[PDB]
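Undergrad: One structure follows; several queries about it will come next.
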Amino acid sequence: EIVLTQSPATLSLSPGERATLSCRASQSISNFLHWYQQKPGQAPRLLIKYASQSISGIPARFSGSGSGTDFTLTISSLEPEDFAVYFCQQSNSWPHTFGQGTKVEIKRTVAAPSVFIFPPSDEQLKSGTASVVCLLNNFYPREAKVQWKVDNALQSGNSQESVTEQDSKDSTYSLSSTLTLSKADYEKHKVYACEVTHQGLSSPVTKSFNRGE
Amino acid sequence: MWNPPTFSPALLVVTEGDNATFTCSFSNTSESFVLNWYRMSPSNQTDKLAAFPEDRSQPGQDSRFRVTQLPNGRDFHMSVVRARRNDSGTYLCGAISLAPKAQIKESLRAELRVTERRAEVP
Amino acid sequence: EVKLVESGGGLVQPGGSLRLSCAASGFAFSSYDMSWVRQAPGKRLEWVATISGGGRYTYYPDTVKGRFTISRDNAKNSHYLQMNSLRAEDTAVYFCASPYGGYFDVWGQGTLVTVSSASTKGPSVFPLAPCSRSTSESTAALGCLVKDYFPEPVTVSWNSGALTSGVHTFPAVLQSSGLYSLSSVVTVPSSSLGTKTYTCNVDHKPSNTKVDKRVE
Ligand SMILES: C[C@@H](O)[C@H](N)C(=O)O
Ligand SMILES: [Cl-]
Ligand SMILES: [Mg+2]
Ligand SMILES: [Mg+2]
């Protein structure tokens, strides 16, 4: 199949700024390259057909360019309504394939997360399982590192993370990390620590509790 | 796409008010295709008049530019209804098909001449 | 005026079968190709079938060949995707769409198909509260962990909808057990941890369960 590779994964821009989105095909596809916009929970919306032809009714700020392997969607000056995911799609040959998308997200000033650790409840520890939760509240940009340390031992393979959509009012992200152990494994250890690395801080912040207290 | 479509006749002359019918011919087995009718602008822009089937994204269809598939499936009438003197110009058709790859091919161009109607002889 | 509307998505067991349908209006249905395109979480859009105007030609990618069949009923302005031998990897939003010379210029709304052997179960709701209620900080976080439910979704509110500011309800994660887990948190003035009560309200319609959990 033809593989389409979009770059960058995320563009972080302010309203009024120019957005340049790249789509590279694994083989030459002449002008058979189309562009779409997609917002959460919605179908994609067609913007550009045949690399450079603008669909009737699309704003003039959108324009497509390229031929062969290298294609570009340009948004000359971003409106708020333009923060969305953009996909390219080829119809050169079968199967018709899509790129992985570029997300155009809102720039705002750097905001360090507020960080909170929550021990497992006594109710849950009756059930035979311990969930330890680490909350990173209202940060920007999206890039973060959360590490769990239990009596200094770096944990791997026993946590899951979940991130909110960019907040409609303050443009930040929030993130949960959940560390899950059996009650038996949880009771072997004393100090539970969440270590968060983010651009808004000079160094990592460590939030911890002692299981005994 | 094995061959480009054909567009005939090369020169079509009609009297203003009458209809002018070209034929776009495109051999097909009813595998997906789009057939476009174009007129050249005075600045060499290919301007779309009509499509088979209709472009659902275009803002609407001028009623005077009609495309009719004939029974053999290969021949399409492309008709200017109630032709005007300022319909005189250069016309063509183009096809898009997808298998085994995508290709976009245009016909040779043809000329339409729409003449001035002669008055009753005084 | 041109519309496509999907029906049919839901839960299917691995190895099982599901049929989706798409109803068209506002254009000459038999004149156009019809398609299905799927979107799996974390995955690129994937075209999975096309049928020609007259139904004589069908196309599929190798990933669904022999399992999926696209068909249409031109008199009913509808097309269908019969999906056999479904696997975990087929879980996705399935969009009906209609291409025109290579690109998709009409789309449906998407219908979710979820492939799982899990049985319905209401969540366990646990409080998220700090080790110590005393804090040197102006702000405190509280929450509820909504664990081990199936299928999606749950609804979470706080104080019966009176508390909306500072609330973050996270997207669910699917655990290795095949059950979902999510947290809902809120940030509040530390001064209030004495006074005001904070209750998460967690509803799960598939199990007909409702939980209120006071957090301290
Ligand atoms: C006689 C008159 O009707 C005619 N048109 C002519 O000029 O000869
Ligand atoms: Cl607007
Ligand atoms: Mg988590
Ligand atoms: Mg469209």
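Easy rule for this one: first residue shown is 1, then count along the chain.
If you're wondering, the header gives X-ray crystallography, 1.6 Å.
Placed from the backbone N, Cα and C atoms, the Cβ positions cover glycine too.
Annotations per Swiss-Prot:
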MUTAGEN   B:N19 to A (Swiss-Prot position 49)  Decreased N-glycosylation without affecting binding to binding to nivolumab drug
MUTAGEN   B:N28 to A (Swiss-Prot position 58)  Decreased N-glycosylation without affecting binding to binding to nivolumab drug
MUTAGEN   B:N44 to A (Swiss-Prot position 74)  Decreased N-glycosylation without affecting binding to binding to nivolumab drug
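Describe the structural context of each listed feature in the structure shown, including burial, neighbouring residues and relevant distances.
TA: Secondary structure at B:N19 (mutagenesis position), taken from DSSP and collapsed to helix, strand or coil, is coil. When other Cβ atoms within 10 Å of the Cβ of B:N19 (mutagenesis position) are tallied across all protein chains shown, the result is 13.
DSSP gives B:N28 (mutagenesis position) a coil state; it is part of no helix or strand.
Look at B:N44 (mutagenesis position): DSSP puts it in coil. Using a 10 Å Cβ-Cβ cutoff, B:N44 (mutagenesis position) registers 7 neighbours.
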